[PDB]
Amino acid sequence: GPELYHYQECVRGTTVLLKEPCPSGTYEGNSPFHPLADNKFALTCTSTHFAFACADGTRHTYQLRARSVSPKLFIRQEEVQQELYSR
């Protein structure tokens, strides 16, 4: 099916409350999955990427953009780099 790549930005260390895109879906990732109230899943805001495969077949990929203590940085190579142009 289609691959709907999504991204979410959160400060590195906190807990995101990602709204469940589709009922009864497959959580694809190494990150923790925690079904929260009102169809959500709590995740540690960090630089990772997971995916949500819905019963429809829709693949909703999910990038997590950990905003460090300095969410600007720009230390020679963008904010942090190696998460963008690492080749």
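Numbers run from 1 along the shown chain.
Looking at the header, which is where the method is noted, we find solution NMR.
Using the three backbone atoms N, Cα and C, a Cβ is placed for every residue, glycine included.
Here's what Swiss-Prot has on this protein:
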type	residues	note
DOMAIN	3-68	domain 'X4e'
VARIANT	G25 to A (Swiss-Prot position 38)	In strain: Isolate Shanghai LY
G25 (variant position) CB neighbourhood, other CB atoms within 10 A: 18
Residue distribution over DSSP helix, strand and coil in the domain 'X4e' (3-68): 0 helix, 37 strand, 29 coil
